[PDB]
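This report concerns only the one structure given below.
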Protein chains: 2
Amino acid sequence: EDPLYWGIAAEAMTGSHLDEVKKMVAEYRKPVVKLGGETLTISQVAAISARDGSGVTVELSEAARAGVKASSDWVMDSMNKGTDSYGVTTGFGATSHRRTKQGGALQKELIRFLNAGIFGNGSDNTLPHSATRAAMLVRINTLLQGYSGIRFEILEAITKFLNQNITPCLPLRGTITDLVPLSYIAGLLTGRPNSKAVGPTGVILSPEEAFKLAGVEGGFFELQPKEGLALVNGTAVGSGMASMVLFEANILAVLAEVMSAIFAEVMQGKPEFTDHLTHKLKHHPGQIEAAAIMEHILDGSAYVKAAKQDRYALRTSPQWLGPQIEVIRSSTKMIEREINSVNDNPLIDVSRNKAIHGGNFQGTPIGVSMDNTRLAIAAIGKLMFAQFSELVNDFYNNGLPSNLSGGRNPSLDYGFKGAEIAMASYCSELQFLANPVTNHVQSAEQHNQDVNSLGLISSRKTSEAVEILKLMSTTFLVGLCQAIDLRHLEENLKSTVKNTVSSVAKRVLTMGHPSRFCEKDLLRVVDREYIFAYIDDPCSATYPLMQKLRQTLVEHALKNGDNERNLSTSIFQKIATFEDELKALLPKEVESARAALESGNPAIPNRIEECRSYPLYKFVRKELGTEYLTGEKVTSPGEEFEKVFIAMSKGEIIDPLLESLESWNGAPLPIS
Amino acid sequence: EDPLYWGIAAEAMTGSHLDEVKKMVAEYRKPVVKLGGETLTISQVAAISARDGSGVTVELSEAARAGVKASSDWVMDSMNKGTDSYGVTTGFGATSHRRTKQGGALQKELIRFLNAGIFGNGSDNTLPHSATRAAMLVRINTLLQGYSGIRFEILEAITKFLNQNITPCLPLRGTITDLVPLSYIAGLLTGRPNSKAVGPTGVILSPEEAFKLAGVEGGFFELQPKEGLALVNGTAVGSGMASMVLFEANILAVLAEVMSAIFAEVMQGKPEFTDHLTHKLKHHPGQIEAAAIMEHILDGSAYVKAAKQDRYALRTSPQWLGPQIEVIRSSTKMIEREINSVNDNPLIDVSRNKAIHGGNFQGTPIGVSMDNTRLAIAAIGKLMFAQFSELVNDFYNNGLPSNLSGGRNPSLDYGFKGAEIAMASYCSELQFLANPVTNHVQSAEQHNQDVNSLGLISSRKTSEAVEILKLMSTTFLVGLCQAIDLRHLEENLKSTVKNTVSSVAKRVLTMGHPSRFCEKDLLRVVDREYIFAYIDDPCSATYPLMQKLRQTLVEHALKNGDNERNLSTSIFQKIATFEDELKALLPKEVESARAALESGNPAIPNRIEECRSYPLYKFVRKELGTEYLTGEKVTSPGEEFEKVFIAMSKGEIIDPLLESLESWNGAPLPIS
Ligand SMILES: *N[C@@H](Cc1ccccc1)P(=O)(O)O
Ligand SMILES: *N[C@@H](Cc1ccccc1)P(=O)(O)O
């Protein structure tokens, strides 16, 4: 028994976040959005909001028509009897004491005075057309429930505008949540002289042109009583935009979880930070899930198979992301309820033969969910900035080059240093955007609206935060792929150094007849030393390779006892010879190895090919043609970022992201 | 000609910030604050606000009495003729349409209904008594100008309350700027039954007890027409607190400038970042002054005399602090005007025989100056956090121990690591506090007060920020003194290592008969190496001293040519002997040197004794008894922080701070 509907809401929060995202993605890709008033999802809003030629269409449920007609007939019938009804024969808001019997004239006036927005020139003060399409879809879904008193034919007209991608121009600002912007949809439907629409290629259209292109026949609508109020008195603009925002935010949270694991891989972090006991003992489900996802990536990693504590951006990443995922998930359910709500006033209850006055236009679920989600996005951004900062810092990245520089000459390759500065600027602006909107409520409309939600303004700020998080995710992802390629370079160049030191050691020290403990210790120097600390000038006397090799020969000479006092068996007398032979040979050997790797024929294959995270690397590197960055070529990091950012904004990252987890059974690895 | 008073305001911003602070400090210490209505400074407010037994007294200018009596007589005379006057025979605010001829009864009612604050139990909802004293002083200064229509005897009564440290209890909250809190001063003067005061030792007093202790004779006042409005209708609580805040903020900005220079000293930064050409070419006077002050400290530094680029918290510190100083200075002039303004309504103009209605109670200068100053305080804090972070990090602090650890065993001394975490918590809360208050205005009082300044709320938040900045300054200052002592330890232990290496080198290598290029190169190793990288275990084979000493002997052996092939002149055959003699001798020599330094008899004196910054170190170390922190003793960093924080809060840091600059002539060093 669930009289206040807490139970059905709680049921919607079972199962994993990842399974919800997989469902959202499948829903988004369906060819038809069937609207009945109560099954709209944020992924259907996101799909319809697109203006990218996907071909998705909207169709209205015929099962809804009778209820819609009933309340429309009720309103018309109550005019014929000549009663007194708010928004039908009375004024609006604080001025509702005015009376009139010109019902159609009142609705015409309503749309006129709500057309109070400012467009100016250009598009800077215009609502994005995708958000207008989202608003149109959500408004239809509300009106289909049959409590609003509007003709079904008007909903059919809005549906044609959606399906033919003919979009009314709406002002960006003007709403405290959505009378003013929704009145520009009504104005297009009634052919107001200032009404404008945009066609699929951006052409500005008159209302007559828009009706013709959309396939609306019958001329402009003449609003019947209540129909203007039914069009404008709801939360569709704020909730439609919040839906688009949350669709991307849910995906980006999964991307942040997977990139935390790929980060761990290339950093050679200790995978035990994902151990399920740690997360089980905190009970938080977002943290448990985030750990299990990272553990899944790491359990199928060829880098972990190649393995005092890691720093917090690695080791506390499940604790950090967990509550953000929970907020984004909870916020999604709030918005999904809002886009299926009857946000209108008054409500026509034909069953009780009366209009019910209330406050369902008050968009508080939008403002709250968008403020909370914006703070969650800023936190995901801050972690990404901290991880990126560790990745490019040679003090912390366990042997990767400073700046992830790629070329032979570090003096002419500063790698990701510019990107790192950009990442700080993204993170800083994201922390600014994290401030709430909903604590700035003004007592409005002659103090009739003395609380108001500010939902659309908050959705807009969260939309801006998501865009910045995509800039950060793009830059981080390209950095991770650079690091992957640097680990491949590292393993191959280390193997070449080992082989060269071994061949020289044999040839020079095979006397004093074979110095064998010496050769193995020299090889241990190579195993121990960071390749990128010396490989740009491997035989330099001031770099660690030659210094530690000599130190090893000296250590063996001091332990060589009596044999060291005979020039024929002296290890010390071999040092100058060893160093000369190595200087003559190691440079060209390192160059040949690097050239071979650059030609696609490395001695050791790139281990990423055997990792579960390979689909993301493969997509960035092979599908998108993003290239390894190097000061030896003219290509800038931004040119590579463009490829990933544009693909990300087209949804092309979704498939390789989910592919990286597709064999996960949804449970953590056993701890018993 | 200066008809809008821009010119006289601009004149107040000439001369250096430091000279203004020196004047403020002298003003604060004067024994008598003489009030005439128009010469009050923030330093006089700060001095009077103190409840620390300084003995400062207030006295009222007799020259003010005639104007005060004139407007008080005017109000009484306009009652006798029976006219209509706002706040005298009419209601208040939005209810000013009500009429009455009971003039005294109206003022009694005014104080009753404004007594709408909440104290609860304890002091958490009570205005601090120092801020109440500031408010009382500022209100007298306003009323002395003679435009308010109040009896001079009431001002004399408030003066006795100040001079005898009898303070009415005021609620902390209740004002949008200061009717509600000021009505509790009026309530004490009229003996309201709920009125309470506090004596000098905290005893709660009835109004009768308070009058007796303060020396007010004549019984409770019975307010004459307008007198209640004259007491409560002004900005004295917000501006009084802003004055106290800005007094400390001005001093702390000079402290931040000087600590930036001491930071540069102990970091061995390049002093050229203070070069006047750099700052001259930006024109900003705060930056030019901040550079010249730091340059003055550094020009008299015995550490700079002992000397690719420094990091931003050092090298951009004048650029960073400059605009903060300008904001604090500009904000000070705004508040100094406000505390000398006639913030009251209506104004009695006996010259024109009329009351002038206006808005001078609108405390916008307070809200703006306190919001801007709070952001400036957060910026000074952020720089201090960044400097402290560099100071304790061995990657960045040019040879100081990680954490500024002080004991012989770093495994049992983590120095300032706890303080560093605390500094992040201080900085984080300061950045939170930097948000403004004045963008949260509500339309208030039946929408009569549809804009309001929120000045006191903003002053309170800036007061909290200043307190945190004092926590940060205390912790940083103790860290700087720790670093000073570590540089003293460093120079002495390095000298001992050099002498020991030299004596061993002589004794062991004086054969092959004296290895002289060898000895000088071994000494160059000691000169080059960071003492704190090895001095806890100086003869360890895995530490850099023994490694680089051996490397030097090996390098000389490889250059020794034919003599190296004879065991009698072999340098390589001396290594094991050299290392054994050094291991037998260097440990006890280092210990004797450290013990001698710990006993006050170092071989090399502490160079701080010859620096211009010595007064601050001497005060912290000798006057306050703050001690060098070491894991070898039980004393915690917090115990030492307490000494400095308490002294700082008593103003005891002012004298050594200004002493460090007292020979500065106020100009930068020539660049031509
Ligand atoms: N949200 C109000 C409708 C309205 C329309 C136009 C102007 C002002 C208000 P409600 O439904 O609460 O009357
Ligand atoms: N600031 C107003 C005085 C007032 C006193 C008590 C209640 C409400 C207002 P004003 O001087 O503008 O009338």
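Chain B uses Swiss-Prot numbers throughout; the residues present, in order, are 25-201, 205-334, 347-551, 557-716.
Per the header: X-ray crystallography, 1.8 Å.
Note: Cβ is positioned from N, Cα and C throughout, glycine not excepted.
According to Swiss-Prot, the active site, proton donor/acceptor annotation covers B:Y110, on the basis of similarity to another entry. Taking Cβ-Cβ distances under 8 Å and a sequence separation of 6 or more, the neighbours of B:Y110 (active site, proton donor/acceptor) in its chain are B:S120, B:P385, B:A394, B:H396.
In Swiss-Prot, the entry for mutagenesis B:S210 to A states: No loss of activity. The structure shown retains the original residue. Long-range Cβ neighbours of B:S210 (mutagenesis position) (same chain, at least 6 residues apart, Cβ-Cβ under 8 Å): B:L134, B:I135, B:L138, B:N139, B:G255, B:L258, B:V259.
Per Swiss-Prot, (E)-cinnamate binding site is recorded for B:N260, B:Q348, B:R354, B:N384, B:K456, B:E484, B:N487, and the stated evidence type is similarity to another entry. Same-chain residues at least 6 positions away in sequence with a Cβ under 8 Å from that of B:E484 ((E)-cinnamate binding site) are, in sequence order, B:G117, B:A118.
With a CB cut-off of under 6 A applied against ligand 2, the binding-site residues B:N260, B:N384, B:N487 are reduced to B:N260, B:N384.
When secondary structure is read from DSSP and collapsed to three states, B:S210 (mutagenesis position) falls in the helix class. In this view, the densest Cβ surroundings among the binding-site residues B:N260, B:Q348, B:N487 belong to B:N260, judged by other Cβ atoms lying within 10 Å. Non-local neighbourhood of B:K456 ((E)-cinnamate binding site): B:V431, B:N442, each in the same chain, at least six residues away, with C-beta under 8 Å from its C-beta.
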